[PDB]
Amino acid sequence: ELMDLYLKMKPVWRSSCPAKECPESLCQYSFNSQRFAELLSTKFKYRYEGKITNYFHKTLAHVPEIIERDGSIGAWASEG
Amino acid sequence: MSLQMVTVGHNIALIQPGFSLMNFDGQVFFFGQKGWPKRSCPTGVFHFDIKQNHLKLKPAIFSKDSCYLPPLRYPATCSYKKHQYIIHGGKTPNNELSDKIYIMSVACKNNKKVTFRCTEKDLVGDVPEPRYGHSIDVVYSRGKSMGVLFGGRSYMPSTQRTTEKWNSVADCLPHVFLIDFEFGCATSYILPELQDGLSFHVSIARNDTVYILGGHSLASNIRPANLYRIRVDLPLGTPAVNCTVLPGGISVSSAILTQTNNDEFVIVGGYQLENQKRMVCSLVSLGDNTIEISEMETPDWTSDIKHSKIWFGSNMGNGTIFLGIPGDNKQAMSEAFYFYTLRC
Amino acid sequence: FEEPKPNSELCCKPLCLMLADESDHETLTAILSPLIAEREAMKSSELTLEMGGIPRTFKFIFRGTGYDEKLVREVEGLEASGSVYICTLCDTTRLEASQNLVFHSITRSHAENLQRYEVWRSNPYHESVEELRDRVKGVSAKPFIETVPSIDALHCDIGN
DNA sequence: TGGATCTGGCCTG
DNA sequence: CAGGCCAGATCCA
Ligand SMILES: [Zn+2]
């Protein structure tokens, strides 16, 4: 279930146009993020009790706001 | 005339050219690290200790009301005499110059525990422009203490600066400044005997005189063998500055000054030409109204010092200096700067 | 216009190249100062250029996103990546990020970082190291490159 | 017995 | 595999 949640969350901040080709995924990003966070905090207390990666923090807190502000994430990435 | 190697702890990569060694009650400290201060030492000052030829750079906390100051990479240090320490200007790590004044003092001391106190002094009047490599000393004339300031190197003015020559540097004007510590005021004075600019010289203080000798002039790419004596008096009205040119000077730049005995100073290290290195030492014996420069014995330098290109250091205070020689390459890390100590 | 392959090797145009260490801050600043100078100079100007027989003018809006986490930490006046303050977008601690994990808001910016460094250097409230860091939210250096708060997709994927 | 002194762990690379 | 920050085990005057 955790892997499925991550794979549902991924296509938003990796697509050049997350507002067009992944509308349902963009809309359900918040619900998937909350599910991911609660799953971590409940079932994985042996890894995420008092410490969590800043990249998980970003993916669970800041991605939708950046999408709304800019329009896309991944077109501005460092791949080029 | 004794030369020894001093090792380093795990903070070798924290000493860069242009540091300053500041001494309080026989305890020497480090200033001017490389890179912005990390969490390991948020204050930025360091404890310099040589025991059995080994260096351990313990941090040093500040006072509650102190101001945390950026690493000055080429400042002007002064030893005021109720003991304080003066640093003014220099390069910050991001390579912009500062024109503000920091005052140092030891706030409190415990069993092998030291706390400093930093205050920021603002100057009003003819404020000297930001620069680096300049020299600051103090004079004591008729119950009044006040420090003299000279020119160094500074960037082009904000109206003649271009991006293609952003980092180009030109010597400051040879104006002699009189900055007052207890009032934060300055009066700019121009003296005819000083026509060409001077940078990275060595200056020596006495009762009511300062001896500036050596220095690099960037205008014509020469190092004059000059020697100027500046006399300051403090009447009721405005102070007066008189400069006299004396013969027998030396042609050095970015040399190291230290005190061996009372009315006794020695110049060690420096640069004679662009590709030439000052391999001799000069004993400058001061007095009441007379100066005499003679050559002392040449210390036995090792091959690493003799065949290097850059050395740098400061004054420990107790008849000792601390010069550095670059070591090996940089990719192999670990030991990158070879550090030596010299006994006078 | 709209770039078809924004992440391809065919769209990025080299502008300044050097052989210097990333973390060697002194020479990094020495080399990159002119480019930031031109950036700030031209951020509020207008460019007139001849286009096929008709003159046309250009405005410019700059967005900095192509910096990895270590570069952002170094050039935005921030601490190391292993510090208590983790995110370069909000002022939250690692522990508090672990108890909440959901609700946040972006509040960091270049001007805010500059004024936080000014507060850190001036010490206008007469506080100790810990109190001053708690006041400045982890700012201990002067930033010199302006970037927008954004997430690097490649490194986010690698870390996850 | 309360700060020094390592020391492995965690984070980005 | 280098580099930095941090909570925890020694430890010594
Ligand atoms: Zn955050």
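By the numbers in Swiss-Prot, the shown part of chain A spans 881-960.
Header says: electron microscopy, 3.4 Å.
The backbone N, Cα and C atoms fix where each Cβ goes, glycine too.
Swiss-Prot lists A:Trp893 to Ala among its mutagenesis entries, and the accompanying note reads: Capable of nicking but defective for hairpinning. Less than 8 angstroms from the CB of A:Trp893 (mutagenesis position) sit A:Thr939, A:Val943, A:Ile946, A:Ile947, A:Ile953, A:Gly954, each of them six or more residues away in the same chain.
Taken residue by residue with DSSP, A:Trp893 (mutagenesis position) is part of neither helix nor strand, so it is coil. Experimental mutagenesis is annotated in Swiss-Prot for A:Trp893 to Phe, with the remark: Capable of nicking and retains some hairpinning.
Its Cβ taken as reference, A:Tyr935 (mutagenesis position) is surrounded by 19 other Cβ atoms within 10 Å in the chains shown. Among the sequence features in Swiss-Prot, the mutagenesis site A:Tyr935 to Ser or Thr is noted as follows: Capable of both nicking and hairpinning.
Under its mutagenesis annotations, Swiss-Prot gives A:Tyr935 to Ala, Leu or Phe the following note: Capable of nicking but defective for hairpinning. A:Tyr935 (mutagenesis position) carries a helical DSSP state (H, G or I).
Looking at Swiss-Prot, the entry for mutagenesis of A:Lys938 to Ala says: Capable of nicking but defective for hairpinning. Sequence-distant neighbours of A:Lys938 (mutagenesis position): no residue of the same chain at least 6 apart has a C-beta under 8 Å from its C-beta.
The note that Swiss-Prot attaches to the published mutagenesis A:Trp956 to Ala is: Deficient in both nicking and hairpin formation. If you take the C-beta of A:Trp956 (mutagenesis position) and look for same-chain residues 6 or more apart in sequence within under 8 angstroms, you find A:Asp950.
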- Message: For A:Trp956 (mutagenesis position), which of the three DSSP-derived states applies: helix, strand, or coil?
- Response: coil
